[PDB]
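Read the structure below first, then the notes.
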Amino acid sequence: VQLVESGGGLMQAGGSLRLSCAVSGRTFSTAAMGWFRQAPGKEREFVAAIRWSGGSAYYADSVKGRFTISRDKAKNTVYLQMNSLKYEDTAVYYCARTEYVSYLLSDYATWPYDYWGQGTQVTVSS
Amino acid sequence: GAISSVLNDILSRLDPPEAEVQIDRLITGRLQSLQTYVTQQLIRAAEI
Amino acid sequence: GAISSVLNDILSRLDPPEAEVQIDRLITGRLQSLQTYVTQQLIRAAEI
Amino acid sequence: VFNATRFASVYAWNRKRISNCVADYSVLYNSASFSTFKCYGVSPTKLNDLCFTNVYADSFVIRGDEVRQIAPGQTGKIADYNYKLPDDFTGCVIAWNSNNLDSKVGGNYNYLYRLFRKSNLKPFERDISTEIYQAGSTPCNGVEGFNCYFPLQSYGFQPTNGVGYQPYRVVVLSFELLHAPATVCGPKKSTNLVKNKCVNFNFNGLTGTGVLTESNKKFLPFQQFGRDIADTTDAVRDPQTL
Amino acid sequence: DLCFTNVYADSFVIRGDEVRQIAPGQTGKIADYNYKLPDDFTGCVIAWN
Amino acid sequence: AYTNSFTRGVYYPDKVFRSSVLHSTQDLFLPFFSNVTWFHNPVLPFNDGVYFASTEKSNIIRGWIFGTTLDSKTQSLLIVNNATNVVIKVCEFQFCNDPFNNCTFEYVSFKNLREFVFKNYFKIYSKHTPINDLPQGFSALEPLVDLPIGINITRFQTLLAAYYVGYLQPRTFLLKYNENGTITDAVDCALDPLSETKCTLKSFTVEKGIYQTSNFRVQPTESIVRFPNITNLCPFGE
Ligand SMILES: *[C@@H]1O[C@H](CO)[C@@H](O[C@@H]2O[C@H](CO)[C@@H](O)[C@H](O)[C@H]2NC(C)=O)[C@H](O)[C@H]1NC(C)=O
Ligand SMILES: *[C@@H]1O[C@H](CO)[C@@H](O[C@@H]2O[C@H](CO)[C@@H](O)[C@H](O)[C@H]2NC(C)=O)[C@H](O)[C@H]1NC(C)=O
Ligand SMILES: *[C@@H]1O[C@H](CO)[C@@H](O[C@@H]2O[C@H](CO)[C@@H](O)[C@H](O)[C@H]2NC(C)=O)[C@H](O)[C@H]1NC(C)=O
Ligand SMILES: *[C@@H]1O[C@H](CO)[C@@H](O)[C@H](O)[C@H]1NC(C)=O
Ligand SMILES: *[C@@H]1O[C@H](CO)[C@@H](O)[C@H](O)[C@H]1NC(C)=O
Ligand SMILES: *[C@@H]1O[C@H](CO)[C@@H](O)[C@H](O)[C@H]1NC(C)=O
Ligand SMILES: *[C@@H]1O[C@H](CO)[C@@H](O)[C@H](O)[C@H]1NC(C)=O
Ligand SMILES: *[C@@H]1O[C@H](CO)[C@@H](O)[C@H](O)[C@H]1NC(C)=O
């Protein structure tokens, strides 16, 4: 099972970027997908999660009203639409996947995920 | 010999598997009571 | 209250430890029925 | 069913229909591979001498301490929201530990259970819906949040989990005890028929003692067997010839 | 408070989960092939690890 | 359009042979003297069971569809009778807008009066007779098909002559078996007080007199719950 990220890179502040993360290989089931980020010298931090079934989304406070997480089940792909980019958004962004089904969506903010992508750089300029 | 005399108490307090047994106890008792009453009435009717 | 109104069916489905209980239920019922019949017949015989 | 590689989650328990075959139940009740083998309203040994129109094998997986909820008139998350047996169940429940198969290092989360439901399940009811559970007065409209929870949750199956929390595979055999033609019989062999004599007869599990004679009854092509006033058998149709 | 003509102590060893089979009207490998109690057993069963 | 179901909708409820006897049994039967919809194309519900009837001269009617949505993605029972062969399959068919895979089962087999009863798995009784609206009289339906398909059905349609539709109800009936175990007469135990009397006595002939049949009992309209006024709260605030 591999998580393959794409998109992102360089964008001026106020702009919008979209990240993609495609799941390849035989999966039995997917419970949820998530995006995390790690800025240089800082701890990796939760960004957003989406339940595979139903598509309910959970967001870190820092990205509410700016970022949208979405899923295409048929393409086995999760997306992060990153609008109103700020310098503070500069980081390596990581895709994550779990088969763990919690009744409680907020659990996806703190759940240790099983599978991780390679990470994609987002750089916000002036 | 049941847990109570009231049917509703048994129904509302115990689950069906236990309730059925207690209700069986009550039904046996009440049916026996009716049989006794009817028999006594038959005999009394013969006398009358 | 038994699982069946037949006796051989119980004998052909259950072992003695449980067939005993079911058969006890059936026996109680049938014995009660016989007692009722005999009592009614006694009274009717008095009438005749 | 028993040798199946992958089992279904309890909420989406699989059902396999068995018909038109000979059931050698010995392979089950002579095996040492099962921890729980509990037959209600029936003894498995006698199943060798019995016929049925249909059998239903309901297969799923639970954690050990919930196996007790697989029984008539039990309560709990499983018996209420996942898989409910009727109070008058007639059939067998088989359960065996599957820690070697269903558990892995780090936890196997493929198996689920329903955690919330607006009402208890009826016997043999199957609910596979993923509707957001409205715990409060506010409509969820398919959106999770406060008082709006996803109804299902994963089992934590690690090989180091307590036997109480280890995965157990469950098979539930239910029999179609109906008065109709039977296609599921046991391995018991048949014999020749003797007429005009007092004999101990067994026709497809219908046991009795009597004298069998050629009848003049105008049985219909479908009529399995007849009864008299007392709800007792009076004439039968030979299983082996019409 | 009771007397008897005889008492019989039947001693053996099994595994834990099979202790449940040492009882009237039980089934399984032990109750079937090893040690079977009567349905009308009158006596005590003691077991310890 | 409506017609009278005089005494039609009677079927052998079980495969038990019974002769010269009056047997009481409760199952899904067609209420006597009920209203049956009259057609001479649309999709109709399948509340508990269905009584279908057709007066045919040209055998226009050929088959039936049963299901929930009557479309793909939902297992749908399709019955087609063409000439000798009757084909029954329960796949997820791509049904047409105007009709006139995952196959878990498949089987292959106005003067013409054809009466069918479809109920729930699936049970199909039928009877065929010659005739001169709904003919007056009495006739029993022989069980024909038993499909153990377990298809959830709450709606159905016909695939094309006049026909009639009625809905079964869970009603107690008294059935009169003749010397040959054939059903010759019936009593609907809830049609009228006279029928209640007949069913109580287990007879078709009530000799003069007064008979206690039932027990009238007012049902409660609503539930009342009363408890003392709430006060002396637990100190959760603390
Ligand atoms: C069969 O699946 C359908 C899917 O909607 C449901 O059928 C409904 O059943 C209810 C209660 O019987 C009716 O009020 C509706 O009119 C039915 N809907 C349709 C499509 O007609 C239901 O979930 C299933 N039915 C049963 C009895 O299990
Ligand atoms: C009616 O249409 C069906 C569709 O082919 C035909 O039914 C076949 O009958 C043959 C002969 O018994 C069977 O072997 C096939 O299995 C049937 N086919 C299927 C797939 O149902 C039948 O021939 C048609 N009758 C006519 C000519 O009207
Ligand atoms: C049962 O079937 C028998 C066999 O035909 C029927 O008995 C006949 O009755 C008719 C008049 O009802 C007589 O003309 C025949 O002589 C009888 N046949 C024989 C050989 O017995 C009878 O009609 C059927 N029973 C009912 C009441 O339908
Ligand atoms: C699995 O198949 C083997 C091969 O015959 C057999 O010994 C075993 O009993 C089967 N187990 C079941 C019934 O699941
Ligand atoms: C096997 O079944 C056929 C069909 O009923 C029958 O003709 C034949 O006699 C049967 N054989 C036995 C063992 O009775
Ligand atoms: C049939 O419908 C008509 C029209 O409403 C009604 O007057 C009559 O009572 C109905 N008859 C029945 C119940 O069979
Ligand atoms: C057939 O069943 C499979 C297995 O669940 C399912 O993926 C598919 O949607 C079904 N086909 C249709 C048209 O319902
Ligand atoms: C705490 O006080 C607030 C303000 O009145 C009230 O709304 C709340 O119910 C109180 N908490 C408890 C637990 O009583």
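Numbering of chain D is taken from Swiss-Prot, so the residues present carry the numbers 341-582, in order.
When the header is checked for method, it gives electron microscopy, 3.4 Å.
In case you wondered, yes, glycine gets a Cβ from its N, Cα and C as well.
Mapped onto three states, the DSSP output places D:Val483 (mutagenesis position) in coil. Listed in sequence order, the residues of the same chain lying 6 or more apart from D:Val483 (mutagenesis position) and placing their CB within less than 8 Å of its CB are D:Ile472. Among the mutagenesis results in Swiss-Prot, D:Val483 to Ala has the note: Increased resistance to neutralizing antibodies. The residue drawn here is the original one.
While the structure shown retains the original residue, Swiss-Prot records the mutagenesis experiment D:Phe490 to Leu with this note: Increased resistance to neutralizing antibodies and human covalescent sera neutralization. Other Cβ atoms within 10 Å of the Cβ of D:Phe490 (mutagenesis position), summed over all protein chains shown, number 24.
Among the mutagenesis experiments that Swiss-Prot reports, D:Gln493 to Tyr is described with the note: Reduced host ACE2-binding affinity in vitro. DSSP gives D:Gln493 (mutagenesis position) a strand state. Around D:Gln493 (mutagenesis position), taking its Cβ as the centre, 22 other Cβ atoms fall within 10 Å, counting all chains.
Under DSSP, D:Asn501 (mutagenesis position) is assigned to coil, being neither helix nor strand in the three-state scheme. Within the same chain, the residues at least 6 positions away from D:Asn501 (mutagenesis position) whose Cβ sits under 8 Å from its Cβ are D:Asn439, D:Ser443, listed in sequence order. Where Swiss-Prot documents D:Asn501 to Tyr as a mutagenesis experiment, the accompanying text is: Increased binding affinity to human ACE2.
What Swiss-Prot says about the natural variant D:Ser375 to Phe is this: In strain: Omicron/BA.1, Omicron/BA.2, Omicron/BA.2.12.1, Omicron/BA.2.75, Omicron/BA.4, Omicron/BA.5, Omicron/BQ.1.1, Omicron/XBB.1.5, Omicron/EG.5.1. Non-local neighbourhood of D:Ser375 (variant position): D:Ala435, D:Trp436, D:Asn437, D:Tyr508, each in the same chain, at least six residues away, with C-beta under 8 Å from its C-beta.
The natural variant D:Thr376 to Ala is recorded by Swiss-Prot, whose note states: In strain: Omicron/BA.2, Omicron/BA.2.12.1, Omicron/BA.4, Omicron/BA.5, Omicron/BQ.1.1, Omicron/XBB.1.5, Omicron/EG.5.1. Summarising the environment of D:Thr376 (variant position), the number of other Cβ atoms within 10 Å of its Cβ, over all protein chains shown, is 17.
Quoted from Swiss-Prot, the note attached to the natural variant D:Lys444 to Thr states: In strain: Omicron/BQ.1.1. All chains included, 13 other C-beta atoms sit within 10 angstroms of the C-beta of D:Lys444 (variant position). Taken residue by residue with DSSP, D:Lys444 (variant position) is part of neither helix nor strand, so it is coil.
For the natural variant D:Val445 to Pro, the note given in Swiss-Prot is In strain: Omicron/XBB.1.5, Omicron/EG.5.1. In sequence order, D:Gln498, D:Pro499 make up the list of same-chain residues 6 or more apart from D:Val445 (variant position) whose Cβ falls under 8 Å from its Cβ.
The note that Swiss-Prot attaches to the natural variant D:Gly446 to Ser is: In strain: Omicron/BA.1, Omicron/BA.2.75, Omicron/XBB.1.5, Omicron/EG.5.1. Within the same chain, the residues at least 6 positions away from D:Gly446 (variant position) whose Cβ sits under 8 Å from its Cβ are D:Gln498, listed in sequence order.
According to DSSP, D:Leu452 (variant position) sits within a strand segment. The Cβ of D:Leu452 (variant position) has 22 neighbouring Cβ atoms from other residues within 10 Å, across all protein chains displayed. In Swiss-Prot, the entry for natural variant D:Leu452 to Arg states: In strain: Delta/B.1.617.2, Epsilon/B.1.427/B.1.429, Kappa/B.1.617.1, Lambda/C.37, 19B/501Y, Omicron/BA.4, Omicron/BA.5, Omicron/BQ.1.1; Contributes to cellular immunity evasion and increases infectivity. The structure shown retains the original residue.
The Cβ of D:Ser477 (variant position) lies under 8 Å from the Cβ of no residue that sits 6+ residues away along the same chain. Quoted from Swiss-Prot, the note on natural variant D:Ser477 to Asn is: In strain: 20A.EU2, Iota/B.1.526, Omicron/BA.1, Omicron/BA.2, Omicron/BA.2.12.1, Omicron/BA.2.75, Omicron/BA.4, Omicron/BA.5, Omicron/BQ.1.1, Omicron/XBB.1.5, Omicron/EG.5.1.
A natural variant is reported in Swiss-Prot for this position, D:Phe490 to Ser, and the note states: In strain: Lambda/C.37, Omicron/BQ.1.1, Omicron/XBB.1.5, Omicron/EG.5.1.
For the natural variant D:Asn501 to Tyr, the note given in Swiss-Prot is In strain: Alpha/B.1.1.7, Beta/B.1.351, Gamma/P.1, Theta/P.3, Mu/B.1.621, 19B/501Y, Omicron/BA.1, Omicron/BA.2, Omicron/BA.2.12.1, Omicron/BA.2.75, Omicron/BA.4, Omicron/BA.5, Omicron/BQ.1.1, Omicron/XBB.1.5, Omicron/EG.5.1; May enhance affinity to human ACE2 receptor.
Chain E has no C-beta under 8 angstroms from the C-beta of any of the recorded positions D:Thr376, D:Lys444, D:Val445, D:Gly446, D:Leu452, D:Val483. Distance noted between the C-alpha atoms of D:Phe490 (mutagenesis position) and D:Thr376 (variant position) is 32 Å. Residue pair D:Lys444 (variant position) / D:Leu452 (variant position) shows a Cα separation of 16 Å. D:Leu452 (variant position) and D:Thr376 (variant position) are 22 Å apart (CA-CA, integer value).
If you take the Cα of D:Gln493 (mutagenesis position) and the Cα of D:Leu452 (variant position), they are about 5 angstrom apart, rounded to a whole number.
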